[PDB]
Amino acid sequence: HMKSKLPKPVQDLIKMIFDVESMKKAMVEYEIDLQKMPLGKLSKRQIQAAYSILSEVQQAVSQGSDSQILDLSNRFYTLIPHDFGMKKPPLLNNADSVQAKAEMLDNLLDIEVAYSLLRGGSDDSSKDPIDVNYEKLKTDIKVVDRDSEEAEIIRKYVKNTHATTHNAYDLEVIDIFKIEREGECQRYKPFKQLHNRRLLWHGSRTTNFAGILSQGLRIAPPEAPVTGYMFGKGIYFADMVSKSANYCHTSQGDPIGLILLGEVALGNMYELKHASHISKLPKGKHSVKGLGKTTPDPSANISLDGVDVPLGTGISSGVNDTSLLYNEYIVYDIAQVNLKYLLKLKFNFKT
Ligand SMILES: CCCN1CCN(C(=O)c2cc(Cn3c(=O)[nH]c(=O)c4ccccc43)ccc2F)CC1=O
């Protein structure tokens with residue numbers, strides 16, 4: 001084939017995110033039986049139906065029996081086959097079970113998008129599959145120059161906001177990409193001048209990124225159990241890089257991760273200390289801020305293309321009896337996010 005003119009960093013990004021074996025590896029990490037639910041038999045209606053049963057399990061837990069729970073639990077495993085041999089699988093009888101399974105289904109949604117791009121489309125041997133898969137993302141991806149100002153600011157954001165409690169690893173930035181999802185700037189127009197626009201982190205596993213770049217960061221569907229998400233069903237960001245980087249789920253056996261920086265239109269924040277599984281914001285609010293005990297030093301906020309970058313070292317916020325060690329930001333309308341960068345990260349595990 002004609003060999004692809006894309007920058008090498010862009011080619012390795014495309015290799016990573018469309019890797020079929022990585023998708024499978026993620027699935028067996030969630031204890032899915034690939035013999036019964038292979039990557040190709042995954043579909044949206046199966047994932048949604050599973051979400052609903054998980055909403056049934058949520059209902060039965062909120063009103064307290066291991067007798068009547070058993071039936072709902074089994075119905076879940078019926079829709080998403082798990083790898084337990086001749087079994088009796090573990091009972092899904094608590095809030096932790098619901099959170100953990102909702103998170104798995106979130107990932108399956110993104111994996112199904114990635115695989116549907118791969119199996120949709122055309123076959124032409126004379127094109128480099130790298131170029132072919134790139135086009136499927138409908139996302140302009142450029143390499144940001146190491147010596148630019150934007151690169152310096154980004155590396156400082158990474159350098160300054162790694163929490164002491166996440167010190168089992170550190171981060172080097174391998175590549176910085178500037179990204180522009182088709183139509184996202186247009187979608188963002190209503191919020192582009194809103195106050196309190198902040199450049200924030202969103203980490204995810206590499207097997208979700210094809211989904212993210214083609215479909216954007218998204219709201220979990222109606223069927224998903226609201227109780228599975230600490231501040232309900234929205235799009236979550238952090239101001240501490242390590243808090244987001246934990247969601248990459250890197251390890252000693254695959255240490256390269258991907259993390260986003262999005263411009264988030266937060267406006268009037270509904271400030272919370274503890275879990276609130278809301279399905280709408282109070283009138284007049286545009287976002288939830290989950291209040292951390294620690295925050296980037298607000299005096300070291302810097303501006304990048306008119307957007308605040310909270311890149312100060314972590315200090316005490318002053319908030320007292322909070323569930324959150326660090327800040328968290330949630331929006332509930334997809335149009336409040338404009339994705340700006342994508343970093344490839346090297347994780348040095350010190351353990
Ligand atoms: C439903 C499609 C896939 N999906 C999964 C849900 N989602 C989220 O942003 C989300 C993400 C998380 C977990 N999470 C996360 O995965 N990455 C983060 O950087 C993060 C930062 C602060 C708090 C949570 C974070 C929890 C609940 C969520 F709703 C956006 C999203 O598009």
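If you go along the chain as it appears here, the first residue is 1 and each next one adds 1.
Method of determination (from the header): X-ray crystallography, 2.3 Å.
Placement of Cβ uses the backbone N, Cα and C atoms for every residue, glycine included.
Swiss-Prot gives this note for the published mutagenesis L54 to A (Swiss-Prot position 713): Increased auto-poly-ADP-ribosylation. For the recorded site, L54 (mutagenesis position), the DSSP three-state label reads helix. Counting Cβ atoms from all protein chains shown, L54 (mutagenesis position) has 29 others lying within 10 Å of its own Cβ.
Here the residue is the original one, but Swiss-Prot notes a mutagenesis experiment at this spot, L108 to A (Swiss-Prot position 768): Increased auto-poly-ADP-ribosylation. Non-local contacts of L108 (mutagenesis position) by the CB criterion (under 8 A, 6+ apart in sequence, same chain) comprise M27, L42, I47, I80. The secondary structure of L108 (mutagenesis position), as reduced to three states from DSSP, is helical.
Here Swiss-Prot describes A114 to S or L (Swiss-Prot position 774) as a published mutagenesis experiment; the accompanying note says: Increased DNA-independent poly-ADP-ribosyltransferase activity. Contacts of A114 (mutagenesis position) defined by a Cβ separation under 8 A and a same-chain sequence distance of 6+ are given as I17, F18, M23, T207, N208, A210, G211, in order along the sequence.
Among the mutagenesis entries in Swiss-Prot is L137 to P (Swiss-Prot position 797), noted as: 1.5% of wild-type activity. All protein chains shown were included, and the count of other CB atoms within 10 Å of the CB of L137 (mutagenesis position) stands at 23.
Taken from Swiss-Prot, the feature NAD(+) binding site applies to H202, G203, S204, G211, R218, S244, supported by similarity to another entry. Note on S204 (NAD(+) binding site): other Cβ atoms within 10 Å of its Cβ, all shown chains, come to 21. Annotation note: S204 (NAD(+) binding site) sits in a strand segment as assigned by DSSP.
Taken residue by residue with DSSP, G211 (mutagenesis position) is part of a helix. Counting Cβ atoms from all protein chains shown, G211 (mutagenesis position) has 25 others lying within 10 Å of its own Cβ. As a published mutagenesis entry, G211 to S (Swiss-Prot position 871) appears in Swiss-Prot alongside the note: Does not affect DNA-independent poly-ADP-ribosyltransferase activity.
A mutagenesis experiment is reported in Swiss-Prot for this position, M230 to V (Swiss-Prot position 890), and the note states: <0.5% of wild-type activity. All protein chains included, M230 (mutagenesis position) registers 19 other Cβ atoms within 10 Å of its own Cβ.
The Cβ of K233 (mutagenesis position) lies under 8 Å from the Cβ of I219, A220, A224, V226, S279, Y332, each on the same chain and at least six residues away in sequence. The annotation that Swiss-Prot gives for the mutagenesis experiment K233 to I (Swiss-Prot position 893) reads: Abolishes enzymatic activity.
Its own atom aside, the Cβ of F237 (mutagenesis position) has 26 Cβ atoms within 10 angstroms in the protein chains shown. The annotation that Swiss-Prot gives for the mutagenesis experiment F237 to S (Swiss-Prot position 897) reads: 10% of wild-type activity.
Record note (Swiss-Prot), mutagenesis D239 to N (Swiss-Prot position 899): 0.6% of wild-type activity. The unchanged residue is displayed. Proximity of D239 (mutagenesis position) to non-local residues of its own chain (separation of 6 or more, Cβ distance below 8 Å) is seen for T161, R198, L200, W201, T295, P296, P310, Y326, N327, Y329, given in sequence order.
Annotation of the mutagenesis experiment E263 to Q (Swiss-Prot position 923) in Swiss-Prot: Does not affect ADP-ribosyltransferase activity. Of all the Cβ atoms in the protein chains shown, 23 others lie within 10 Å of the Cβ of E263 (mutagenesis position). In the three-state DSSP classification, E263 (mutagenesis position) falls within a strand.
The C-beta environment of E328 (active site, for poly [ADP-ribose] polymerase activity), restricted to residues of the same chain at least 6 apart in sequence and closer than 8 Å, consists of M230, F231, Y236, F237, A238, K243, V288, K289, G290, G292. Under the heading active site, for poly [ADP-ribose] polymerase activity, Swiss-Prot lists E328, citing a curator's inference as support.
For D333 (mutagenesis position), other Cβ atoms within 10 Å of its Cβ number 16. Swiss-Prot gives this note for the published mutagenesis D333 to G (Swiss-Prot position 993): Abolished interaction with TIMELESS.
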Close to ligand 1, in the sense of Cβ under 6 Å, among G203, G211, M230, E328 as recorded positions, are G203, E328
Expressed in Å to no decimal places, the gap between the Cα atoms of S244 (NAD(+) binding site) and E263 (mutagenesis position) is 15
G203 (NAD(+) binding site) and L137 (mutagenesis position), compared by Cα position, are separated in whole Å by 18
Span of the recorded NAD(+) site, as the biggest CA-CA distance among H202, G203, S204, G211, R218, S244 in Å, is 18
